[PDB]
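Heads up: the structure comes next, in structure tokens.
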Amino acid sequence: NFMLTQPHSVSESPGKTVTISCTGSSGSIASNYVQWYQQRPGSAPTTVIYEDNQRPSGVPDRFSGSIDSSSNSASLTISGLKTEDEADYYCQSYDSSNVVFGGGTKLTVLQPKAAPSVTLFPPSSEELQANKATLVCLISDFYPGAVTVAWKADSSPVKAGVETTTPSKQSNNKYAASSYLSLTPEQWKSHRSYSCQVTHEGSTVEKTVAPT
Amino acid sequence: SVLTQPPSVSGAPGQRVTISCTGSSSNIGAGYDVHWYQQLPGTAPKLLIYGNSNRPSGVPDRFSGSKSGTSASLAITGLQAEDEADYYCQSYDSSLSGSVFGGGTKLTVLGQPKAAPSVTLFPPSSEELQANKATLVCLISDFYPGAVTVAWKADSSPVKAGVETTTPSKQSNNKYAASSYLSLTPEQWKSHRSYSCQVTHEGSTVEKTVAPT
Amino acid sequence: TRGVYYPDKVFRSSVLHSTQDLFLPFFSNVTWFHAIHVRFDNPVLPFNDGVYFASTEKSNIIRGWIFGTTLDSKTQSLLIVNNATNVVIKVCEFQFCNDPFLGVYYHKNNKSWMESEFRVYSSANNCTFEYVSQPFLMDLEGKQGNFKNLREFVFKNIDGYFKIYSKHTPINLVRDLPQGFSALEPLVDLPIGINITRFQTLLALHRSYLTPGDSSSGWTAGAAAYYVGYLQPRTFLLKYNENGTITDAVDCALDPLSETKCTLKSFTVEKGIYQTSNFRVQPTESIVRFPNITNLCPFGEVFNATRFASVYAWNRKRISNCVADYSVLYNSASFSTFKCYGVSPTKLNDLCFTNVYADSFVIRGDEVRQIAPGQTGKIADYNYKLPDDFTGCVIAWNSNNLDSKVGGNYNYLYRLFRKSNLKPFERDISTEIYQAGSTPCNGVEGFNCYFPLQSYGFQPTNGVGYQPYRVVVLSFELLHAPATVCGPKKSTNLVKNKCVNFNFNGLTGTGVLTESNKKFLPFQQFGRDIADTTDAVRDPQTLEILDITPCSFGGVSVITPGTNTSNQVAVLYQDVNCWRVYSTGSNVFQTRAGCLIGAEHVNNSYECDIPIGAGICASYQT
Amino acid sequence: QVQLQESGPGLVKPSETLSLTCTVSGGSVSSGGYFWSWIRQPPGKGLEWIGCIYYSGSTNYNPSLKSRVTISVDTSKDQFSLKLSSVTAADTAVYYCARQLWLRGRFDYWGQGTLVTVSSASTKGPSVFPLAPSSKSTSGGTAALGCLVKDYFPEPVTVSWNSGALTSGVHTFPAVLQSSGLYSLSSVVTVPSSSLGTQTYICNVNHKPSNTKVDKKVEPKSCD
Amino acid sequence: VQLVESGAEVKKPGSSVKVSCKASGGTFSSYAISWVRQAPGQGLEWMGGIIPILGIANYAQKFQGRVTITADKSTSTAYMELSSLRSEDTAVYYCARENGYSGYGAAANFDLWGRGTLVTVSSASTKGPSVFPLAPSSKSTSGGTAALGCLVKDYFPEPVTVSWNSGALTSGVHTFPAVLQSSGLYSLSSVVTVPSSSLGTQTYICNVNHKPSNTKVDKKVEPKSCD
Ligand SMILES: *[C@@H]1O[C@H](CO)[C@@H](O)[C@H](O)[C@H]1NC(C)=O
């Protein structure tokens, strides 16, 4: 029942130093080796440190590791942080015939507010003859990437059938998100109008549509 | 165990004698020190050399030792008449998880003007016939323990039963004396004409025949 | 600048990598084969290290090649034949004819070419590998024009694996092999696993109404040519583009000017002085030598001993005169603790040690973590201290079925009190009572007088920290002595007077092995010169001292007046008194700094542009 | 050098058997005595060790994944495969095969990560609906339009505007799970309002798992 | 100091023995006590050891299931107990005091040794010795001296001294050690040289004392009348 405890989020500005910990609960950290793996998003993990102090060929000199047996914690020291260092770090062990990995560490590299352009569309005629109805709300070009969307009926907050996409970073450093209100063809026409409200930094941007 | 030493060594009073004790890689080759013990013939062994360089109290400075590689060496400068003793080498054995002792080296330095042996034959007396046994003794004296041959013949065939060899003991005049006993029965004692005891020493054989009747 | 392919499948972009494989030498004197009707030459070429098949085609002449050793149904041989229907690859004991050929017939009534003769092999008895490709239609039509299609092929035979590299490039040259650079890529890997020492080219034979006679004389030969080159193993520099295709290559053994690019790792050489090497021959073979002691080491006795020694009086065993197979130790799940410092796992099998020392004892879990070289406590400071530069490591596991019985197991003791720190690799057995106060302690167990040895309570119900662990420490020492314990690596043969990479008792290097008359004292194995370089090898398999000769020993100064400015270069030899030089050439001038070739000496005195040494200056003039 | 390539389907139904095969190119499984291990990683979570195999029949499995992992080595085909039984929705992870130089050492060479998405229902094609621009769909001098991709399974779908001719202002949103466990998204583009009635906008939606390609013209809303 | 053990003992082939090593003039406090045996004609053997402070015994790997060794710290004594005695186990046992030291080798050495304890086995029980007279003949008496003595038969054990005229004779006496026989019987001899002029005026008698047998017989030796 040997597991490795890691800090979930460590942040430090580039060029400075930072220490990443890896603490074992039951088993001693000096009993078995500790391997550190740097995994960039959308890529396979790569061995950055092995044998607890041996840097493999290819990694820079800054990737240095140390072992503290008294506190049962393995340490990883990074000096002179750069841009490409923004990747996940995991500490490995062996336990006893059972390889045990770490929790995961997000070494972070480390303000104007962009306007939330909102566009709303009604269900199409082709969707209506297919006995379906979906209201699509579109949010784009906003920063920070934290928005809340609340649909509206004639005079009611709509929650059922609401599906939304998380804000994802655009090419122009802003964020974009969408909201989908699935309805029946009768629900789309029983109300006079449907509106989508997007809240961003306290401000609210609203677009509405009606069956026409 | 595996601490083999030469079975015996020879030396002179004025010449140096080197004793070699070789073991293996688990006892001697592993770096363990060797201790030397001296055992007089009739005295419990005592510590002679410990740590391959040190000497305890009461030991003469003539005894010297050294250890190198997988073998041990012991150097003695003077060899007096009291130097006749058994020497053992002892070290620690990792495989046996205990102390290991050497086989022992026999150091004998002696010399005396040996002469021809003298033998006497004593027939059993009359009172020994009623004991349902016959003890034919053969007393030997003024002889040496190096060459002791005890052969029994009855003038028609050699006797190969009841023959034995006894280790002689030191006398008060630097001499060794022993005896041999033969087991027979009074029923066959009178059947044969005579018996004799033959002793051979360095090619010298003396024969005397007694007459029971 | 031909025959360059991809040595590995690793994708490289904007990075220059140095590879040592079998490559085409630059500007090699390849053999030329011609077949003009106006010369059906199909000889047997030896397969030493690789055959580069460069052929230009205009009428689909060359079909395939045959690979084998004896080619007489006595050894395994490979078939590659491309007829008009499919592609046939077979590995059987074919009975080859003296002059194999493929016959294609032509009809006067209708303009059509169709193959009718298949005379390659007599019969095949045993077959191992067979490959049949998808069917296709092939033109087989002769052309009255010049050559149009150029085909290049690379054949390699390493560890029984056949890799074929090919690339099609359209050319319009008449007879000469076209210049330029091309990149070849793999298409298939064939695990034939046979020994090939020779090969023969198989061509196509054309017959029609214009060639009267019998079968052996009534035929014509199509206009075609092909060239055969050898792949000598030389170091090369390859430029990998962003698209992943090699656009240029640099030879490291063609010319002294070409070796400057290899040393600088760039395709452009600026003006200056560069020292690449002397007359250099690329290595062709690799040899490794290890002692022939085929005896198993007594590892099992130390790790499976019936009784383990105490903490203070720990046993010590010496392991030698055997091959050390650590694969049973580092690949097991029983060893609870297996941490090493400087041992370098997965490499022990390679390095050699003077001797192996094994220490056996039992300690608790909270004290088995203290066998690091730098630590303090009641075990690492009073019972067993490891040095900071300790070579070797410690192996421990769990032992509760053994050395742990009910009612207490008080058969193991450890030191509790000591007046001074224990030296590394020192064992002390002292039962004298330790004293704390100023009171006398002449063999009295009274106040302030405790026994240094304390008993161990190995109860089965204790915690995982108090569990008794069986500990084995492996110690390795490096000494100036012949190695009697080494790894399990195989030992190859020995070659002399050749530039061959050597691996002697864990020492790897490149040089020439020559006989030496030096006498070596018995307990020394390696010898070094003033420059602290290896020069002699004991070679314990033969016990003969072999001199180590560097492949390049002299000093070479290359006077390169840039790359884009000019291509002609001048070579200066420091230790040559104007021969062991790259080329004699002409305009040989001897200076105080050495001998200079390739440069013209004048009686005038101009400004110093490119210094040479000892007042000698050179420049590029008309 | 050597490399590792994985195969097998990118999907598995719940309560079924997984079949993932890792192929070694440029080396030998039996030679060298190199251990082979499977390591998975859920999206946004840490790496999880599944099990390891040797060139022989030696096998060790994770205690949480015990009695469910079956891994075998085929030396003839130079490949090794892992079988997972009773796969649930929590098994959605990126599986990696990695050679192990040492038993307790580094995973020196990591293969590329295959994506496994465990979900119910079945592979069904999308329904494409247009997003008709209007006066309420524009804010200023520019207008927005898009295409609705609804009720498809599984991922991924590729949406291109005018066969890739339109890339500026194009925003394809990440898919999200519906209330019925169905994937849905939309791809949008911002255009000037002057080119509404004169320029044709066609979205091209492709769903490779279901072999479905749908092109949908986008026109301004016609009020009825 | 000094180490004192018990006297010689005789046991049975398959019985139990018990000996002790008493310390005189001091105590072996905080000093390990070991036992070393020595077969007649063979080398020394290590077979045990006690640290008396903690009372823990460590035995050798040659035998461990038949020998139990114990010691008492209060009385400063070490007790040796052995089970299943055999014929080969006939040897002498010494109590060895270990004296350790600090060094690279660090091998235990025995500086002080005991006086030894003879442990012998004999299947045959103790019996009554028989003494027979021996007198020279006429042919054996050719000069001024004659050889005469007494022979003892079937006596057990070996240490049975022979006295001439209750110690009144000290010149010309000799002691002959016995020899192993097929039945395990012991037989010694004794002969002295005496002038022939004393054969008719003073007599010769042999006095044999047997401490374990609790017997002491007296026999008269006379010259032969026939020869
Ligand atoms: C010790 O014995 C076990 C059981 O026979 C065996 O598995 C193990 O390999 C042995 N140890 C060594 C070092 O061979």
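The residues of chain C that appear here are 33-70, 78-617, 633-676 by Swiss-Prot count, in order.
We read in the header that electron microscopy, 3.5 Å was used to get this structure.
Every residue, even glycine, has its Cβ placed from backbone N, Cα and C.
As written in Swiss-Prot, here are the features:
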{"type": "DOMAIN", "residues": "C:334-527", "note": "domain 'BetaCoV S1-CTD'"}
{"type": "MUTAGEN", "residues": "C:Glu484 to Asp", "note": "Increased replication in human TMEM106B overexpressing cells"}
{"type": "MUTAGEN", "residues": "C:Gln493 to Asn", "note": "Reduced host ACE2-binding affinity in vitro"}
{"type": "VARIANT", "residues": "C:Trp152 to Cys", "note": "In strain: Epsilon/B.1.427/B.1.429; when coupled with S13I induces resistance to NTD antibodies by changing disulfid bond in positions 15-136 to 136-152"}
{"type": "VARIANT", "residues": "C:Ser375 to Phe", "note": "In strain: Omicron/BA.1, Omicron/BA.2, Omicron/BA.2.12.1, Omicron/BA.2.75, Omicron/BA.4, Omicron/BA.5, Omicron/BQ.1.1, Omicron/XBB.1.5, Omicron/EG.5.1"}
{"type": "VARIANT", "residues": "C:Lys417 to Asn", "note": "In strain: Beta/B.1.351, Omicron/BA.1, Omicron/BA.2, Omicron/BA.2.12.1, Omicron/BA.2.75, Omicron/BA.4, Omicron/BA.5, Omicron/BQ.1.1, Omicron/XBB.1.5, Omicron/EG.5.1; May enhance affinity to human ACE2 receptor"}
{"type": "VARIANT", "residues": "C:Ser477 to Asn", "note": "In strain: 20A.EU2, Iota/B.1.526, Omicron/BA.1, Omicron/BA.2, Omicron/BA.2.12.1, Omicron/BA.2.75, Omicron/BA.4, Omicron/BA.5, Omicron/BQ.1.1, Omicron/XBB.1.5, Omicron/EG.5.1"}
{"type": "VARIANT", "residues": "C:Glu484 to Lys", "note": "In strain: Beta/B.1.351, Eta/B.1.525, Theta/P.3, Iota/B.1.526, B.1.1.318, Gamma/P.1, Zeta/P.2 and Mu/B.1.621; May enhance affinity to human ACE2 receptor"}
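Here the features listed in Swiss-Prot are placed on the structure.
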| residue | record | CB count, 10 Å |
| --- | --- | --- |
| C:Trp152 | variant position | 18 |
| C:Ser375 | variant position | 21 |
| C:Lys417 | variant position | 17 |
| C:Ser477 | variant position | 7 |
| C:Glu484 | mutagenesis position | 13 |
| C:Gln493 | mutagenesis position | 15 |
Of all listed recorded positions, namely C:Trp152, C:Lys417, C:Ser477, C:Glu484, C:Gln493, those lying near chain A with CB under 8 A:
none
Find the Cα-to-Cα distance between C:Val70 and C:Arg78 in angstrom, rounding to a whole number; note that the 7 residues connecting them are absent from the deposited model.
9
Looking at the ends of the gap, C:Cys617 and C:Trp633, with 15 residues missing, what is their Cα separation in Å?
9
Which recorded positions among C:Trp152, C:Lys417, C:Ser477, C:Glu484 have a Cβ sitting under 8 Å from any chain E Cβ?
C:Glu484
C:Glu484 (mutagenesis position) to C:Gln493 (mutagenesis position) - Cα separation in whole Å:
14
Rounded to the nearest Å, what's the C-alpha distance separating C:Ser477 (variant position) and C:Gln493 (mutagenesis position)? Just drop the number here, would you?
23
Hey, how far is C:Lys417 (variant position) from C:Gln493 (mutagenesis position), Cα to Cα, in Å?
11
Whole-number Å value for how far C:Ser375 (variant position) lies from C:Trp152 (variant position) (Cα to Cα):
76
Looking only at C-alpha atoms, tell me how far C:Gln493 (mutagenesis position) is from C:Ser375 (variant position), rounded to the nearest Å.
25
